[PDB]
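A.B. asks: Below is one structure. I have some questions about it.
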Amino acid sequence: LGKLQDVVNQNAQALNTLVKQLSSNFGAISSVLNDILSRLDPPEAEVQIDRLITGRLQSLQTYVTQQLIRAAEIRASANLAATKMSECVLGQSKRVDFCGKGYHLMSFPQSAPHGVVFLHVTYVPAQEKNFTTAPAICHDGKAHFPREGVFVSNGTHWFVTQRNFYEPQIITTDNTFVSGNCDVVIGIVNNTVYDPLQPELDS
Amino acid sequence: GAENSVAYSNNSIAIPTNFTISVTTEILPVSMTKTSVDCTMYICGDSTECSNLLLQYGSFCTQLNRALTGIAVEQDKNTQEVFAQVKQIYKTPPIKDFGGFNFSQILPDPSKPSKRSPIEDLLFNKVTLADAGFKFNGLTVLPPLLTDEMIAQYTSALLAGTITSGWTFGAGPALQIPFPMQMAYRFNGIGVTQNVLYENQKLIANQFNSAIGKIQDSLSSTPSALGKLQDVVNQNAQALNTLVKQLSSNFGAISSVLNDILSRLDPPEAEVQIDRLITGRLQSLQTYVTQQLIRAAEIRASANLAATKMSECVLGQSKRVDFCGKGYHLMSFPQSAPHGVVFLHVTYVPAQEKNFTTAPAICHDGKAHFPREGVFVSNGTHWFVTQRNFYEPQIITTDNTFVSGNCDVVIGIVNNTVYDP
Amino acid sequence: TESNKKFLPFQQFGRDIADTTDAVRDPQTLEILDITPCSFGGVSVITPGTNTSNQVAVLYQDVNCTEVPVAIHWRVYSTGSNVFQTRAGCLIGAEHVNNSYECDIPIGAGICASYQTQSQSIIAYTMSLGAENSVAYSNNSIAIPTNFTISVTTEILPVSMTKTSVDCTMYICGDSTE
Amino acid sequence: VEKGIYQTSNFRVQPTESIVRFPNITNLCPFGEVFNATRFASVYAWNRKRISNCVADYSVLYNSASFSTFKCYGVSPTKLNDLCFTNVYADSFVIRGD
Ligand SMILES: *[C@@H]1O[C@H](CO)[C@@H](O)[C@H](O)[C@H]1NC(C)=O
Ligand SMILES: *[C@@H]1O[C@H](CO)[C@@H](O)[C@H](O)[C@H]1NC(C)=O
Ligand SMILES: *[C@@H]1O[C@H](CO)[C@@H](O)[C@H](O)[C@H]1NC(C)=O
Ligand SMILES: *[C@@H]1O[C@H](CO)[C@@H](O)[C@H](O)[C@H]1NC(C)=O
Ligand SMILES: *[C@@H]1O[C@H](CO)[C@@H](O)[C@H](O)[C@H]1NC(C)=O
Ligand SMILES: *[C@@H]1O[C@H](CO)[C@@H](O)[C@H](O)[C@H]1NC(C)=O
Ligand SMILES: *[C@@H]1O[C@H](CO)[C@@H](O)[C@H](O)[C@H]1NC(C)=O
Ligand SMILES: *[C@@H]1O[C@H](CO)[C@@H](O)[C@H](O)[C@H]1NC(C)=O
Ligand SMILES: *[C@@H]1O[C@H](CO)[C@@H](O)[C@H](O)[C@H]1NC(C)=O
Ligand SMILES: *[C@@H]1O[C@H](CO)[C@@H](O)[C@H](O)[C@H]1NC(C)=O
Ligand SMILES: *[C@@H]1O[C@H](CO)[C@@H](O)[C@H](O)[C@H]1NC(C)=O
Ligand SMILES: *[C@@H]1O[C@H](CO)[C@@H](O)[C@H](O)[C@H]1NC(C)=O
Ligand SMILES: *[C@@H]1O[C@H](CO)[C@@H](O)[C@H](O)[C@H]1NC(C)=O
Ligand SMILES: *[C@@H]1O[C@H](CO)[C@@H](O)[C@H](O)[C@H]1NC(C)=O
């Protein structure tokens, strides 16, 4: 919880500094107004008090300016928390590395002192295995591209599988679409594409 | 701008026929110089009398140094939020076959002593570090953590994982995939079927190569291209100069040189003179620090956008409009420039338009038909369902259309024959 | 130092931007002298947590290791015996290393320090970007994951800070009429 | 102190020895001669005398405190002996005490 903690220190320290600024002469004979007043008449006390007034006014101005800049910085994070809540918690986000590292699934808010903690739930593939892939498949003078997925072969057969969880499926017409003729695409490979309707007609 | 009009008509559509691949540059600042000032040396210049007098004013000095140190650390945080998003360091394969695409201009050049790319060389020559201005008076410059050769390694790991892995290296274990297959999915990302690429692979590759080539000429011809980074440099250097000149002002004292005041007068009368100089120089330092705080906030707001364009466009394809390139985003590449980053957004743009008459349904035999994915368009004699973003007519059959309701309810429906496979 | 100012017969002193003298002509002999300030620089103490130990190293910012012994901050601090050079400056009390680890205390210019045991000492080395890797690219080779994982990662954000109010008059004057 | 790198202070090398250079002229400035005049000019016509090419012992003049009020508004009397001047002009005349 460093971030939140840091905020608190940044504020507390500032206040402490401001308070200590009340013990500085700034050029006056003393840093205690009562002592100056009780040792000097107004005609000579005005000169001493002017320096203390100028110094403390300058210190207050410094404090307020620093707080304004720091508040702008904090508002820049409030405006991002209010966006994470709108897009991660209240819906699923397609932005990359926004709602967590991986493919976002959901999120949960939790309150913390002067802040909010999200628990981004994400999906991450784990074990990898590689195959040989060909962009098209020439059944008979017709290129075939996978409707949704990618072609891959384990060395003997060709399967069209989704691109994020290995799941081989026999290649048929319903998951492939035709466009053009063979010999126009680099990498097209011969293969047989089953016909779902043909066996029923034969049957 | 140029006057224009659109021939709107409630049964008229326009479907483009060819396209274009355009590479557009975008420059962003990411950090600024890590200057650091020593309050006591600047204000007093190593004099015991002034150093003692400066103690009464309190802890202004320490809280100036704290602010400057905070800015300095923020700069190292900014430089690392952008480039250091990659877990590991990848290496491009020795073989360079990529199906026609030519990355020689962006990938590292082994010949050079440093593994910069040619475009990186042009960018580094255009924005000459310390071109303007950048000092014994307590002002110093600290070096950045990443030595400017680690930045190159990061921008080469990103660029070598993008070529072979794609968007996968940013959301898990990097998975290899041939580049001409990767572009076939970058195309689906924008709503153009994949066959548009493999059938036009050669022309697209040549357009990409020429587009990459023209970037070097565009950068070389105009020196102001990288002005956006150059300005940063000036804004900093300028400021420093002003601060230094502030040491030659009387602020009401008899002289602007502390030694002369000390040697001319005894402490009883020199205190009054020195106090005015102390007040003036303290005010000048406060002005400088406040301006730097505001400027650093601006630079941080820009680094937070550079680190977002890196995540959403280099490590994946972006669906946001006019966020990563003017057109339909395809991919993006990073390059490092002095105190900043330059993206090369690759985008798809339709080119040649032809217009037809369109009707939102087809009353085949008393049942309306709506296209699953496409638009009905006719050249005057036949009706075809065509994908939105690239003219490609296809006979209408039940596979492209789905039925919903009757013909009388809809408006604008038109008769036709829908073939039965 | 001797210089090539080329003063004019009526010219005595040079000047700097900040109105500081930086060239004179010796009154007795008319040779031209150039004045330079004596070496100075910041000193940065690299220290592990005082709880862990009370041994520290010292970095002299952008100063010559041959000149560091001349410097006066104190203690000599084993000058010469343990000296390391870097673009940030001269580092004393740290032991160089050829292995590359992650960064712990970033010294700068690519140099990072740490406090390791081997009984413990401060080691200054070159930080490592990350584990080397390669991808077996091949124009007909793909890799499809077979198993997945669900991971919950935390993310903290500030949302507001304390609401403080300061009464100007009470602070400045402390309830005094004058 | 927590783990980290802290900028404690700044080090400046210290001077080794002090070297002083001064134009040396044998002549000693005739400051006394200015005050030794038997009669001063009239106030409406005050007399101006330029002193140059000599060495002035301001220390002797100050120690020879025969003057009631001797104040300098741009310099301190003690520093005069060390400090050096380019053009010295003495304007002598007579005025009233008030
Ligand atoms: C498949 O991946 C393994 C590591 O999992 C690698 O060694 C091998 O070369 C890869 N094979 C192909 C054909 O790319
Ligand atoms: C590939 O998978 C098919 C699935 O039917 C199987 O019959 C065949 O043995 C597999 N080949 C290899 C080399 O594992
Ligand atoms: C793949 O590269 C090999 C290298 O031998 C080459 O023979 C082959 O034609 C290439 N195939 C494709 C589809 O790019
Ligand atoms: C497929 O087989 C035919 C017949 O032998 C041959 O001409 C062709 O080159 C093979 N490859 C493809 C991609 O069609
Ligand atoms: C299609 O349009 C592009 C872009 O204007 C042009 O370069 C090309 O020659 C045209 N013809 C094609 C792609 O057959
Ligand atoms: C394009 O690719 C060729 C072949 O790899 C290479 O020689 C050339 O340098 C590349 N780029 C340019 C701009 O010539
Ligand atoms: C089609 O576009 C042409 C210009 O390409 C325009 O003159 C014509 O009016 C348009 N037709 C319709 C029906 O919108
Ligand atoms: C429209 O396109 C069809 C495609 O078969 C063609 O037969 C017909 O002649 C075209 N009509 C006109 C008017 O161009
Ligand atoms: C289009 O506008 C014409 C104008 O004559 C009108 O007759 C027709 O009903 C409109 N059709 C549709 C589909 O809105
Ligand atoms: C289609 O033809 C029928 C008669 O066959 C006619 O009544 C109808 O108006 C035509 N088109 C539409 C869109 O209703
Ligand atoms: C010190 O000065 C020498 C030449 O006298 C130079 O070679 C070296 O780089 C400088 N810096 C050091 C030693 O840190
Ligand atoms: C580090 O390697 C250098 C040469 O690259 C060698 O001189 C030195 O002894 C090595 N140091 C250690 C501690 O291995
Ligand atoms: C997938 O991972 C889980 C969790 O480690 C493991 O239990 C399982 O056996 C793995 N293989 C599967 C589910 O096929
Ligand atoms: C100073 O003394 C030197 C002694 O070497 C003498 O030559 C010179 O003339 C003197 N004059 C001045 C103006 O310093």
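Chain B is numbered as in Swiss-Prot; shown residues: 700-833, 854-1140, in order.
Structure determined by electron microscopy, 3.2 Å.
Note: Cβ is positioned from N, Cα and C throughout, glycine not excepted.
Pulled from Swiss-Prot, these are the listed features:
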- B:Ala701 to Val: In strain: Beta/B.1.351, Iota/B.1.526 (VARIANT)
- B:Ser704 to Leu: In strain: Omicron/BA.2.12.1 (VARIANT)
- B:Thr716 to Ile: In strain: Alpha/B.1.1.7 (VARIANT)
- B:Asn764 to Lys: In strain: Omicron/BA.1, Omicron/BA.2, Omicron/BA.2.12.1, Omicron/BA.2.75, Omicron/BA.4, Omicron/BA.5, Omicron/BQ.1.1, Omicron/XBB.1.5, Omicron/EG.5.1 (VARIANT)
- B:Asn856 to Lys: In strain: Omicron/BA.1 (VARIANT)
- B:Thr859 to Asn: In strain: Lambda/C.37 (VARIANT)
- B:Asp950 to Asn: In strain: Delta/B.1.617.2, Mu/B.1.621 (VARIANT)
- B:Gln954 to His: In strain: Omicron/BA.1, Omicron/BA.2, Omicron/BA.2.12.1, Omicron/BA.2.75, Omicron/BA.4, Omicron/BA.5, Omicron/BQ.1.1, Omicron/XBB.1.5, Omicron/EG.5.1 (VARIANT)
- B:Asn969 to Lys: In strain: Omicron/BA.1, Omicron/BA.2, Omicron/BA.2.12.1, Omicron/BA.2.75, Omicron/BA.4, Omicron/BA.5, Omicron/BQ.1.1, Omicron/XBB.1.5, Omicron/EG.5.1 (VARIANT)
- B:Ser982 to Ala: In strain: Alpha/B.1.1.7 (VARIANT)
- B:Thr1027 to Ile: In strain: Gamma/P.1 (VARIANT)
- B:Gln1071 to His: In strain: Kappa/B.1.617.1 (VARIANT)
- B:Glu1092 to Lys: In strain: Theta/P.3 (VARIANT)
A.B. asks: Enter the number of other CB atoms within 10 angstroms of the CB of B:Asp950 (variant position).
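C.D. replies: 11, counting other Cβ atoms within 10 Å of B:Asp950 (variant position).
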A.B. asks: Here the variant positions are B:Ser704, B:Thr1027, B:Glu1092; which one has the lowest number of other Cβ atoms no more than 10 Å from its Cβ?
C.D. replies: B:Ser704
A.B. asks: Rounded to a whole number, how many Å is the Cα of B:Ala701 (variant position) away from the Cα of B:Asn969 (variant position)?
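C.D. replies: Rounded to a whole number, the Cα-Cα distance is 57 Å.
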A.B. asks: Using DSSP with the three-state reduction, classify B:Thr859 (variant position) as helix, strand or coil.
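C.D. replies: Looking at the DSSP assignment, B:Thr859 (variant position) belongs to a strand.
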A.B. asks: Given variant positions B:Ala701, B:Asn764, B:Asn856, B:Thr859, B:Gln954, B:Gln1071, which are under 8 Å from chain C when comparing Cβ atoms?
C.D. replies: B:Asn856, B:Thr859
A.B. asks: Taking CB atoms only, which of the variant positions B:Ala701, B:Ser704, B:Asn856, B:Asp950, B:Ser982 fall under 8 A from chain D?
C.D. replies: B:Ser982
A.B. asks: List those of the variant positions B:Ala701, B:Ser704, B:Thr716, B:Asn764, B:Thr859, B:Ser982 whose Cβ lies under 6 Å from any atom of ligand 4, in sequence order, or write none if there are none.
C.D. replies: none
A.B. asks: Neighbour count first, Cβ atoms within 10 Å, every protein chain included; then name which of B:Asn856, B:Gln954, B:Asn969 tops the list of variant positions.
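C.D. replies: Per the Cβ count within 10 Å, the most buried is B:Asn856.
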A.B. asks: Using the structure shown, find which entry in B:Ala701, B:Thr716, B:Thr859, B:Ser982, B:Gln1071 (the variant positions) has the sparsest Cβ neighbourhood within 10 Å.
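C.D. replies: B:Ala701, out of the variant positions B:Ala701, B:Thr716, B:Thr859, B:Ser982, B:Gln1071, has the fewest neighbouring Cβ atoms within 10 Å.
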A.B. asks: So for B:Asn764 (variant position), how many other CB atoms are inside 10 Å of its CB?
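C.D. replies: A count of 17.
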A.B. asks: Measuring Cα to Cα, tell me the gap between B:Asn764 (variant position) and B:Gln954 (variant position) in whole angstrom.
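C.D. replies: One finds 21 Å between the Cα atoms of these residues.
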A.B. asks: Looking only at C-alpha atoms, tell me how far B:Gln954 (variant position) is from B:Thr859 (variant position), rounded to the nearest Å.
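C.D. replies: On Cα coordinates alone, these residues lie 17 Å apart.
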A.B. asks: Between B:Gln1071 (variant position) and B:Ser982 (variant position), how far is it from one CA atom to the other, in Å?
C.D. replies: 83
A.B. asks: Considering Cα atoms only, can you say which of B:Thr716, B:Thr859, B:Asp950, B:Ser982, B:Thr1027 is the nearest neighbour of B:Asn969 (variant position) among these variant positions?
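C.D. replies: For B:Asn969 (variant position), the closest Cα among B:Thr716, B:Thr859, B:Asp950, B:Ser982, B:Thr1027 is found at B:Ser982.
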A.B. asks: What is the separation, in Å, between the Cα atoms of B:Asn856 (variant position) and B:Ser704 (variant position)?
C.D. replies: 64
